[PDB]
Amino acid sequence: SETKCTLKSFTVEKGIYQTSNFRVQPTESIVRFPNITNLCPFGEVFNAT
Amino acid sequence: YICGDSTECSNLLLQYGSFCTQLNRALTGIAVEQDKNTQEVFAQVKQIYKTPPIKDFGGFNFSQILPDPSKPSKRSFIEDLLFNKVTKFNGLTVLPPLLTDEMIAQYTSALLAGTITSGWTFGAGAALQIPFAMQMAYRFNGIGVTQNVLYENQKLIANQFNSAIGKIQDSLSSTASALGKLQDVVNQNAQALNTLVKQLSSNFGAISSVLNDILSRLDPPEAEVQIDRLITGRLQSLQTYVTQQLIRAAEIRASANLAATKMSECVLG
Amino acid sequence: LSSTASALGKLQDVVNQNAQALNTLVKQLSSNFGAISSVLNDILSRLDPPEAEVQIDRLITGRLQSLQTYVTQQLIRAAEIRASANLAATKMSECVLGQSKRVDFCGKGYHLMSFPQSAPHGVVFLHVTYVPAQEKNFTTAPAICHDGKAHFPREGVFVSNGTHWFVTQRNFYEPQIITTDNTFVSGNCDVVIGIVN
Amino acid sequence: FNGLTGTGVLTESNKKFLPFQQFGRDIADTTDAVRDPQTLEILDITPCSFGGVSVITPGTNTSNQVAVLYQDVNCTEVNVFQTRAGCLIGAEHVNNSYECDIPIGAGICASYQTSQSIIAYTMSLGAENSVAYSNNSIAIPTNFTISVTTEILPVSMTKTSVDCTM
Ligand SMILES: *[C@@H]1O[C@H](CO)[C@@H](O[C@@H]2O[C@H](CO)[C@@H](O)[C@H](O)[C@H]2NC(C)=O)[C@H](O)[C@H]1NC(C)=O
Ligand SMILES: *[C@@H]1O[C@H](CO)[C@@H](O[C@@H]2O[C@H](CO)[C@@H](O)[C@H](O)[C@H]2NC(C)=O)[C@H](O)[C@H]1NC(C)=O
Ligand SMILES: *[C@@H]1O[C@H](CO)[C@@H](O[C@@H]2O[C@H](CO)[C@@H](O)[C@H](O)[C@H]2NC(C)=O)[C@H](O)[C@H]1NC(C)=O
Ligand SMILES: *[C@@H]1O[C@H](CO)[C@@H](O[C@@H]2O[C@H](CO)[C@@H](O)[C@H](O)[C@H]2NC(C)=O)[C@H](O)[C@H]1NC(C)=O
C-alpha cells in the first residue's frame, strides 16, 4: 500500500520502487553540562578555624 | 539535506511541496540511465562464452588480456593495471552499481572469447569457431591486404602484436594520466557532492547555517522567516546540483552511446 | 505489437515525462513559498497592498523559480530527444535509404532492409536482418599446396567434411570444387602455417 | 554537550584534541569528535543508520507478496537475506543463478517463482556456452533465417508553450 501511494494513482506492476526512508532513531538524549566553574573554597568559608 | 531532522523545516518545506520530489525523480532517472548505459555497452553478447585452455592462437599471446583465474576477481592483468590507476549523512548517498565490477569483468571475458574464437559471427548470430589465423586473414581481406601477406608473415605479425601488448602494459603502468578522462569523471562527481556539503555552511541571508541555532536564538515566528531563507538557499543549491548532474549524465550517456557503437562495430566486427 | 504494449514503452515514457512536468507545474500553483496563501486574490483581499506586495513578491519568486526549473528540465529533455532524433535520422539515412554494414547498428545480425513506420512522437523501424541458423563443423586450412605453390581462396573458405576439399562462402554452405579460378597462387607451401595437400 | 545538540553513534576517539580542542567539526559545520564537560574525555561520532526503503513486487495482479529492501541499512538494526546493496525482508535467497527480472543491486536480482514466492539470487550473466575452439576447425552455416526486429525511437516531444504572467 505504501508503494501504491508512492505511484499516487495506480496499482503496482513488476519492478522495484523506492518508497520511504527508514532511520535508526536515537535511543535517547544524553545531556551533559559542567558545574560551569572549577572550584571554590566553601569548605573553608564554613569549616573555618 | 535541507534540515537535519528539524520538524519546523519539515513543515516550512511542505509549504514548498514537490520541489524535492521533482529532484528525486530526476536523480532516479539518472540512476536508471546509468544502468542502461552499462547494459548498452557490455550486455550486447547473449551467451557468456568461455575460452578453451588450448592457447593455440598462432603465437598471439593473449595471457595478458585473457582472465587470470588465480586472482579473486577474475580480471585480466591489463584490467588490474587500470583498477590500480583509477582510485555523507545528509541524504547524500551513493547507490551501488547494479552490475558489479566482476560481472563486467566476466562480460568483457565473454566478449574477448567470442572475438578470439569466433571473431565476429558471435555478434550476428551464434558463435562459429574459426582458426584465429584465418580470422586475421579475413580481417586483412577487409583492410584490402590479401591472405598471403598474413599467412606468410604470421610469426612476424605475432611478434609485433605481443611487443605492442607489452608496450601498452608499460604505458598503462607508468603514465596514470592515460586514464585521465575516467578520473576526471569521478573527480567531477566528488566535487559536486563536496560542494553540496559546503553549501550547508552558507548563511543565504539568515543568521546562521544551523537551523537548530536559529530556532534556539529566534522565536518561532521569526525563526520561520529565517528558516525560509535558509530553505530557499539550500533548495536552490540542490536544484543547481541536480541540473549540473543532469547535464553531466547527458554527456556521459552520449559517450556511452559512442562506446556501445564502438563495442558493436570494432569489437563485434 | 498487438499483445505487448511495453514494446513501445520508450515513446510512452516520453509522453509521460512531459505530462508529469506539466502536472507538477500545475501543482506548484498550490505551494505557499512562505506567503500566507497560494491565491494572490486571497493575499490582496486579506493583507494591505503595502504588505501584500511583499507576500506577492515571495509567491512570484517561488512560481518563477518553478518555471525556471521546469524550462531547464525540458531543455535537457529536448536535448536528449534531439540526440535520439539525430540517431533516428542517421538510421533512416543508412539502413532505410541503403544498407548499413555497421555491425549490429541496424538490428542484431547482418542487416538486409528496414521499413519505417510512424508512431505518436516517434518512429519504429522494421529492421529486416539475416541470421545464420544451422551450423556444421568442418576441417579447414589456410591454403592448399597443390604443386609446391600455395593456393589461397580468392573469396571464401577452404573447407573439408573429412574426405574431399572444397571452397565455400563465409556465411553459407555452397561447397564448390577447388578449381584454379576460385583460388589464387602465392608463394610456396612452407611459409604457410597449417597448409594441407 | 554544553548546548551542542547532535545525533549519532557515540564511540570513543583517538583523535588528538589539543587541550583547547573540545569538539571537532566537519565540512558541513557538523561536529565529528566531541569531549566530556564534567570528567574531560574524548569521543567519536558516526551518525547512526538512515537508509532507503524500496519495495520489490511482481505485478499486483500476479501476486500481493512483497520484498522490502532496506538500502544503506543492515537489518541487524531494524526470510531475511543480507545483500551488498542492503538487505531483503520477505525473499528467500536461492543459489541457482537465473536470468534476473527485478534488479535489486550489487549484482543481485529477484523474481517471482516457486508455493509461489519472491526469491533473490545473483545474476546469471548467461548460459556459459564454451565455444569449442580448434586450430583447424571451422563452423559454416548451412541454413538461415530472415528475422525482422522492431527499433523504437522517440523523435519529437509535445511542443508546449507557457505564458509567464498568466
Ligand atoms: C606470454 O605470456 C606469458 C604470461 O605472461 C609468458 O609466460 C611468463 O613468462 C615469464 C618469463 O619467463 C615468467 O616469469 C612468467 O611466470 C610466465 N607466466 C606464465 C603464466 O607462464 C610467456 O612467456 C609469454 N610468451 C611470449 C612469447 O611472449
Ligand atoms: C619488417 O619490419 C619488421 C619489424 O616490424 C622486421 O622484423 C624485425 O627484423 C629484425 C631483423 O631481423 C629483428 O631484429 C626484429 O626483432 C624483427 N621484429 C619483429 C617484430 O619480428 C622485418 O624484418 C621487416 N621486414 C623487411 C623485409 O624489412
Ligand atoms: C564429404 O562430401 C563428399 C561430397 O558430397 C562426399 O562424397 C560423396 O559421397 C557420396 C556417398 O558415397 C557419393 O554418392 C558422392 O558421389 C560423393 N561425392 C563426391 C564429390 O565424390 C563424402 O562422402 C563426404 N564425406 C563425409 C565423411 O561426409
Ligand atoms: C603434404 O605433403 C608433404 C610432402 O610429402 C608432407 O610433408 C612431409 O611429411 C613427412 C612426415 O612428417 C616427412 O617425412 C616429409 O619429409 C615431409 N616432406 C616435406 C617436403 O616436408 C606433409 O606432411 C603433407 N601434409 C599433409 C596434411 O598430408
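Throughout, chain D uses Swiss-Prot numbering, with the displayed residues spanning 543-620, 641-676, 689-740 in order.
Per deposition record, electron microscopy, 3.6 Å.
Every residue gets a Cβ built from N, Cα and C, even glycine.
What Swiss-Prot says about this protein:
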| type | residues | note |
| --- | --- | --- |
| MUTAGEN | D:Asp614 to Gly | Increase of pseudotyped VSV particle production ex vivo. Increase of viral load in hamster upper respiratory tract. Produces more infectious particles when cultured in primary human epithelial cells; increases replication and transmissibility in hamsters and ferrets |
| MUTAGEN | D:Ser673 to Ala | No effect on O-glycosylation by host GALNT1 |
| MUTAGEN | D:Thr676 to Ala | Partial loss of O-glycosylation by host GALNT1 |
| VARIANT | D:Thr547 to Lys | In strain: Omicron/BA.1 |
| VARIANT | D:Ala570 to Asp | In strain: Alpha/B.1.1.7 |
| VARIANT | D:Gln613 to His | In strain: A23.1 |
| VARIANT | D:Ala653 to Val | In strain: 19B/501Y |
| VARIANT | D:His655 to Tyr | In strain: Gamma/P.1, 19B/501T, 19B/501Y, Omicron/BA.1, Omicron/BA.2, Omicron/BA.2.12.1, Omicron/BA.2.75, Omicron/BA.4, Omicron/BA.5, Omicron/BQ.1.1, Omicron/XBB.1.5, Omicron/EG.5.1 |
| VARIANT | D:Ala701 to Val | In strain: Beta/B.1.351, Iota/B.1.526 |
| VARIANT | D:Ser704 to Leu | In strain: Omicron/BA.2.12.1 |
| VARIANT | D:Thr716 to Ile | In strain: Alpha/B.1.1.7 |
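Distribution of Swiss-Prot features across the structure.
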residue	record	contacts (Cβ under 8 Å, 6+ apart)
D:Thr547	variant position	none
D:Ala570	variant position	none
D:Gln613	variant position	D:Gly593, D:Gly594, D:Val595, D:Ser596, D:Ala647, D:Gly648, D:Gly667
D:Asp614	mutagenesis position	D:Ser591, D:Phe592, D:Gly593, D:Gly594, D:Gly648
D:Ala653	variant position	D:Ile598, D:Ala609, D:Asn641, D:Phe643, D:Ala672, D:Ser691, D:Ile692, D:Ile693, D:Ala694
D:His655	variant position	D:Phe643, D:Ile693, D:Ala694, D:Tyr695
D:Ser673	mutagenesis position	D:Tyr660, D:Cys662, D:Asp663, D:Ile664, D:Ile692, D:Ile693, D:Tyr695
D:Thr676	mutagenesis position	D:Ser689, D:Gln690, D:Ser691
D:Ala701	variant position	none
D:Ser704	variant position	none
Neighbouring C-beta atoms (10 Å sphere around the C-beta of D:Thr716 (variant position)):
14
Under 8 Å Cβ-Cβ to anything in chain C: which of these recorded positions pass, D:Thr547, D:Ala570, D:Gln613, D:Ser673, D:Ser704, D:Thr716?
D:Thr716
Would you mind listing, in sequence order, any of the recorded positions D:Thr547, D:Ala570, D:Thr676, D:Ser704, D:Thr716 that have a CB less than 8 A from a CB of chain B?
D:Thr547, D:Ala570, D:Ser704
For ligand 1, list the recorded positions among D:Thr547, D:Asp614, D:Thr676, D:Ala701 whose CB atom is within a distance below 6 Å of it, in sequence order.
none
Once the DSSP letters are reduced so that anything not helix or strand counts as coil, what is D:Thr676 (mutagenesis position)?
coil
